[PDB]
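So the structure is just underneath, and the comments pick up after that.
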2 protein chains.
Amino acid sequence: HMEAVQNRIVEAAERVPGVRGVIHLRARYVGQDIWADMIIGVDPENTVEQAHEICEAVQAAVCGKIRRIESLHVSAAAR
Amino acid sequence: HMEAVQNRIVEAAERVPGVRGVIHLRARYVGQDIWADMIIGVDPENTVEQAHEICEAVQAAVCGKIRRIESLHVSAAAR
């Protein structure tokens, strides 16, 4: 059930230090696996490097909590 | 002729303060118009806000120089 999984993805991403909401999430099933692409909000005053670190942290947190995800790309934008 | 136009796009983007190369460019014709998506390199120590400013500057510079472009999305990544 896809919406239960999308809710978990958003919730997991929001628990990571430096996340200021989920701006966009597209998730699809490839068989029983999820492939997802996400855009997180960050403080516009973070550096590009810090934003990259937050994205990597989100990728790790979300993939760790949701075992069916087999591909997750995380980008950032000011909010 | 597409490659002449791609070269112009890259050259125009590289002339904008804060651009550290063109990491990716995908350009396609929709009729006689170009639709393009680009990723520029930036200083990892720029803020997210500064990176956004550079992207907007690139969009303005490239669209101003290359009149056939009707859609241009510019994102940034550390280099």
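Sequential numbering from 1, following the chain as shown.
The way this entry was determined, per its header, is X-ray crystallography, 1.6 Å.
The backbone N, Cα and C atoms fix where each Cβ goes, and this holds for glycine too.
Listed in Swiss-Prot:
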{"type": "BINDING", "residues": "B:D37, B:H73", "note": "Fe cation 1 binding site"}
{"type": "MUTAGEN", "residues": "B:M38 to L (Swiss-Prot position 250)", "note": "CTD behaves like wild-type"}
{"type": "MUTAGEN", "residues": "B:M38 to P (Swiss-Prot position 250)", "note": "Severely impaired magnetic response, cells make very few, small magnetite particles, less MamB and MamM protein accumulate. CTD no longer dimerizes, CTD has cannot fold properly and is unstable"}
{"type": "MUTAGEN", "residues": "B:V48 to P (Swiss-Prot position 260)", "note": "CTD dimerizes, binds fewer cations. Loss of magnetic response, still stabilizes MamB"}
{"type": "MUTAGEN", "residues": "B:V48 to W (Swiss-Prot position 260)", "note": "Significantly reduced magnetic response, many fewer, much smaller magnetite crystals formed, still stabilizes MamB, CTD dimerizes, binds fewer cations"}
{"type": "MUTAGEN", "residues": "B:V48 to G (Swiss-Prot position 260)", "note": "Nearly wild-type magnetic response"}
{"type": "BINDING", "residues": "B:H52", "note": "Fe cation 2 binding site"}
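Counting in whole angstrom, B:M38 (mutagenesis position) lies 13 from B:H52 (Fe cation 2 binding site) by their C-alpha atoms. Highest local Cβ density among the binding-site residues B:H52, B:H73 belongs to B:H52, counted as other Cβ atoms within 10 Å over all protein chains shown. In this structure, the C-alpha atom of B:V48 (mutagenesis position) lies 16 angstrom from that of B:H73 (Fe cation 1 binding site). Between the C-alpha atoms of the residue listed as 'Fe cation 2 binding site' and B:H73 (Fe cation 1 binding site), the distance comes to 12 Å. Around B:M38 (mutagenesis position), a 10 Å sphere centred on its CB holds 22 further CB atoms from the protein chains shown. Taking 8 Å as the upper bound (exclusive) on CB-CB distance to chain A, the recorded positions B:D37, B:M38, B:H52, B:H73 give B:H52 in sequence order. DSSP assigns B:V48 (mutagenesis position) to a helix. For the recorded positions shown (B:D37, B:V48), fewest C-beta neighbours within 10 angstroms: B:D37. According to DSSP, B:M38 (mutagenesis position) sits within a strand segment.
In this structure, B:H73 (Fe cation 1 binding site) is part of a beta strand by DSSP.
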